Amino acid sequence: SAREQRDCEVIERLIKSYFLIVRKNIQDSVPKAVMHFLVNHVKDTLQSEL
Amino acid sequence: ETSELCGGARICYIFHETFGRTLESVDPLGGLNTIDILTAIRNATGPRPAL
Amino acid sequence: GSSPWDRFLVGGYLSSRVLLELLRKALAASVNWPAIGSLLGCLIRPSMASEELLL
Amino acid sequence: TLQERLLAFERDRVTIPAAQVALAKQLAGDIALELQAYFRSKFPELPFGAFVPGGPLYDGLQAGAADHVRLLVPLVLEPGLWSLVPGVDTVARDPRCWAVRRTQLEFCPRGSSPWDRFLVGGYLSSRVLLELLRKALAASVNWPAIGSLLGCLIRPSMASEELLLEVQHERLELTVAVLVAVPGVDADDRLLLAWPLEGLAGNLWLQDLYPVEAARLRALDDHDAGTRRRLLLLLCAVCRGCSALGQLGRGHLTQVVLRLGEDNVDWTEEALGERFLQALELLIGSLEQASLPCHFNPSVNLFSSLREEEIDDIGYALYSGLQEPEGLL
């Protein structure tokens, strides 16, 4: 099929576009989680821990 | 002491030069074999007919 | 049982019949003709007689 | 004509501005020197030699940023404790790859050499070496200091062991292919490259015959003041300016030109057009056979990684190149 291949190409474009949106968000999301749950946490906890 | 990047901005490096770039290398068209996708959408239809 | 062709062994002879039955079944349904048609850009399917295919 | 077009084509498409070339060579040395200093402090236990810049940038004319800066990192193995083995001789039977065997353990047991940190079974691990050194480049190296020092943006690639000059202040961008390899021979040519084999044993190595091939074409030209390398340089630019030839790299062209080089024809600039078409004919024929045996190792088919149909299509594209020579230029 050819028409369906063209429809598949549309799907591929939708996949790429949405994926990149998701990935872009992840690029900021993770760092923040690490800072929040690990870095900033122990930054304050350690004193009481020690 | 001036030396290898560490402690602070090294993590900034991790969150950009390492991590950000790492993600930039991922896909976005990876795995997308047109023909396999055509199979996948046939599977997505399933036992029924489709418009 | 030592040869793979012994699955077609009836009495002491190789069964062309059973071979045909399995291979025609493979073409009849097992083969993913939707993948073949999608790949080659065409409509290809199995015939309804002997062991033939139709474009 | 083709002859005239090739001459212009060299000037217009082969030549990569001398300013960029000189800057690239400067940075090649600067990066090497920084990494030398870094490895001295990062891996003081290992006997790393002085790193050597090379490749097209030096090997030919003004290549500049057209291809990678090759950077040798010398794995000075302790003579007598390590030995070269063919991959085919082992269970992982791949003659194209090589193994470095640890020996003399009855006099120098594992833990005595610094290279024994890479000792798996009884062989030197190219894989672990790559993992650590790529990690060093990936993060350990202070690329902010390098960029600040040299006045540029330099960082590590996201594949193999390469570096990227994102931009030197003087309008220059380029990439560096870091070749971590055992010095190898006293000819300063053949190296044992820390190869990144994914299959079989990833500890295996690659016999680097690049400078051997380059020296051979140089020697062949020096034998009769010929222009074999000039043809190669033209072909390189043709591939750069032709997406159909994106599957045929410098290595592919090198094998063809080595075959061409081993001949006695008009090797002067006046017959660039003639030999250009001859190069096309030889390459196309190889493509029609879907087979390009390496000049220094005929068991290596350089077209074996390419689709037969695409291989033929490349030959057809080049065939139209024969029909309209200047259309490749």
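In order, the residues displayed for chain A correspond to 637-686 in Swiss-Prot numbering, which applies throughout.
According to its header, this structure was worked out by electron microscopy, 4.2 Å.
Yeah, the Cβs are placed from backbone N, Cα and C, and that goes for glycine too.
Other Cβ atoms within 10 Å of the Cβ of A:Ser637 (mutagenesis position) number 16 in total over all chains. Among the sequence features in Swiss-Prot, the mutagenesis site A:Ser637 to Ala is noted as follows: Abolishes phosphorylation. Reduces interaction with MIEF1 and MIEF2. Promotes mitochondrial fission and cell vulnerability to apoptotic insults. Mostly mitochondrial. Disrupts, in vitro, binding to FIS1.
The annotation that Swiss-Prot gives for the mutagenesis experiment A:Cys644 to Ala reads: Abolishes S-nitrosylation. Reduced dimerization and no enhancement of GTPase activity. Around A:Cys644 (mutagenesis position), taking its Cβ as the centre, 21 other Cβ atoms fall within 10 Å, counting all chains. According to DSSP, A:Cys644 (mutagenesis position) is assigned to a helical segment.
Same-chain residues at least 6 positions away in sequence with a Cβ under 8 Å from that of A:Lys668 (mutagenesis position) are not found in this chain. According to Swiss-Prot, the experimentally introduced change A:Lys668 to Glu is described as follows: Abolishes homodimerization and formation of higher order oligomers.
For A:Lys679 (mutagenesis position), the Cβ neighbour count at a 10 Å cut-off comes to 10, with all displayed protein chains included. Look at A:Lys679 (mutagenesis position): DSSP puts it in a helix. Per Swiss-Prot, mutagenesis A:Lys679 to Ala is noted as: Diminishes intramolecular interaction between GTP-middle domain and GED domain but no effect on homooligomerization. Marked reduction in GTPase activity, in vitro. Decreased mitochondrial division.
When the alpha carbons of A:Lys679 (mutagenesis position) and A:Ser637 (mutagenesis position) are compared, the span between them is 60 angstrom. Distance from the CA of A:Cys644 (mutagenesis position) to the CA of A:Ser637 (mutagenesis position) is 11 Å. DSSP assigns A:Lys668 (mutagenesis position) to a helix in the three-state reduction. Checking the mutagenesis positions A:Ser637, A:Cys644, A:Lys668, A:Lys679 against chain B with a Cβ-Cβ cut-off under 8 Å leaves A:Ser637, A:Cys644.
Under 8 angstroms separates the C-beta of A:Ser637 from a C-beta of chain C, among the mutagenesis positions A:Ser637, A:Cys644, A:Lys679.
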